[PDB]
Amino acid sequence: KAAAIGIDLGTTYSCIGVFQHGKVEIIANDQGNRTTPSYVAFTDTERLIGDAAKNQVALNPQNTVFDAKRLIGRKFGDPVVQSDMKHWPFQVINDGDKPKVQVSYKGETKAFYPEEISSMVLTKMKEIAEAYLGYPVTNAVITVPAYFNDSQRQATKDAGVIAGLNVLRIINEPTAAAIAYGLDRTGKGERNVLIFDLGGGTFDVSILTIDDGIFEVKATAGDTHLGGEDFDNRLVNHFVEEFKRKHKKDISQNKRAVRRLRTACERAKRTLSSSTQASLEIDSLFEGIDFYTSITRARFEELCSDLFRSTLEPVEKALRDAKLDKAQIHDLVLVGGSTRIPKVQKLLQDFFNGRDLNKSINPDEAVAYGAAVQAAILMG
Ligand SMILES: Nc1ncnc2c1ncn2[C@@H]1O[C@H](COP(=O)(O)OP(=O)(O)O)[C@@H](O)[C@H]1O
Ligand SMILES: [Ca+2]
Ligand SMILES: [Ca+2]
Ligand code: NA
Ligand code: NA
């Protein structure tokens, strides 16, 4: 019997896992990456998904779709959709009060529902798993934010059905993270678990109370617009100014130069989580001028200080809403690729007065890890 898979369908990245050989296995893609961008590109000759899609975003911005999760299960007139649209390079249209992303594909103008774009991302995650398993996958557990309403959950489930998956269950992301650390097995009474999730585009704080396998969301807080994207932007602004000092030229109006710089900034940012410095070398960034420079971890922290600190207020709010004090929290769980930033970990630990942070499972893989566990449980 084929194994069921656990899929973390994130706003910016997705992750797939499977419980086999008595353990959870986070599956790497064709490029050897354990997480895949939630991107879909349409060109004159093909449809690109994942790495291939995000990799050519600078070349084809109007037809490279991302952030489908922000549109999924929402109406076109929804204030959130109306606001989000203003920031995207791709077109969003109204189809019976339902948003649809409109792009050019093979010379023709096509429009797709958010669930259709997400089904493409899910199909890629499903194939990533099938390539590893050696056989076709039919069952899966897909995760969603705790705040997702009935429409958003239905649309997410529909995205899975379109991808050819029997959605065993749609479970909350913070709950999946808890399951990953075995916190669902809570012996002798209630335990409060705080999930600190800082991803690529959103920041979520969830406080759960686990009473013998039964979860209850005590409080949620955060910022749906705060994420790694913001830290990359801080680095972009910094280097744009540095290019001005060193070349007396402003590249801010050249969309391709800014996008390429952003890409290099995200890469340098990731390196800074493991090293105290990172070199940034871009070939022909602007008018044949190469941009070979570097940046220290301290400099990066200074550029993002306010944003890092801002993550503590939602923690304070959540504790206040759950009517609990710091000491009443039994476990702190890190989720999201951005929690890999040392400064972010320091702020949370210091706020919790030296408490241990559950971070043994790669933060950007914890939700998929928990989904894989749950999928296995549901399969028996
Ligand atoms: N080592 C790292 N250091 C800092 N940020 C990282 C690191 N690895 C990944 N990230 C960032 O994590 C974010 C994506 O988080 P992830 O949890 O994988 O996706 P999502 O938020 O969409 O669920 C991106 O902003 C990415 O650059
Ligand atoms: Ca996420
Ligand atoms: Ca932002
Ligand atoms: Na993710
Ligand atoms: Na998040």
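So for chain A, numbering is Swiss-Prot's, and the shown residues are 3-382, in order.
The header says X-ray crystallography, 1.8 Å.
The backbone N, Cα and C atoms fix where each Cβ goes, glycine too.
According to Swiss-Prot, the mutagenesis experiment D10 to A carries this note: Reduces affinity for ADP. Per Swiss-Prot, the feature ATP binding site maps to 12-15, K71, 202-204, 268-275, 339-342. Where Swiss-Prot documents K77 to Q as a mutagenesis experiment, the accompanying text is: No loss of acetylation and ATPase activity. Exhibits normal protein refolding activity during the early phase but exhibits defects in ubiquitin-mediated protein degradation during the later phase. Here Swiss-Prot describes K77 to R as a published mutagenesis experiment; the accompanying note says: Significant loss of acetylation and ATPase activity. Decreased binding to HOPX and HSP90 and increased binding to STUB1 and NAA10. Impaired capacity for protein refolding during the early phase after stress but shows normal protein degradation activity in the late phase. What Swiss-Prot says about the mutagenesis result for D199 to A is this: Reduces affinity for ADP.
The CA atom of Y15 (ATP binding site) is located 14 Å away from the CA atom of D199 (mutagenesis position). Annotation note: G12 (ATP binding site) sits in a coil segment as assigned by DSSP. If you draw a 10 Å sphere around the CB of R272 (ATP binding site), it holds 15 other CB atoms from the protein chains shown. Counting only same-chain residues six or more apart in sequence, the Cβ atoms lying under 8 angstroms from the Cβ of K77 (mutagenesis position) belong to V83, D99, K100, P101. Rounded to a whole number, the C-alpha distance linking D10 (mutagenesis position) with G203 (ATP binding site) is 15 angstrom.
Cβ neighbour counts within 10 Å, taken over all protein chains shown, single out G12 as the most crowded of the binding-site residues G12, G203. Long-range Cβ proximity for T341 (ATP binding site), meaning a same-chain Cβ under 8 A and a gap of 6 or more residues, is found for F198, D199, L200, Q347, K361, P365. When secondary structure is read from DSSP and collapsed to three states, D199 (mutagenesis position) falls in the strand class. The recorded positions near ligand 4, defined by a Cβ under 6 Å from one of its atoms, are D10, chosen from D10, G203, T341. Looking only at other Cβ atoms within 10 Å, the busiest spot among the mutagenesis positions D10, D199 turns out to be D10. Note: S275 (ATP binding site) has non-local neighbours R342, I343, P344, i.e. same-chain residues 6+ apart with C-beta under 8 A of its own C-beta.
Considering other CB atoms within 10 Å as the measure, the emptiest surroundings among the binding-site residues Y15, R269 are those of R269.
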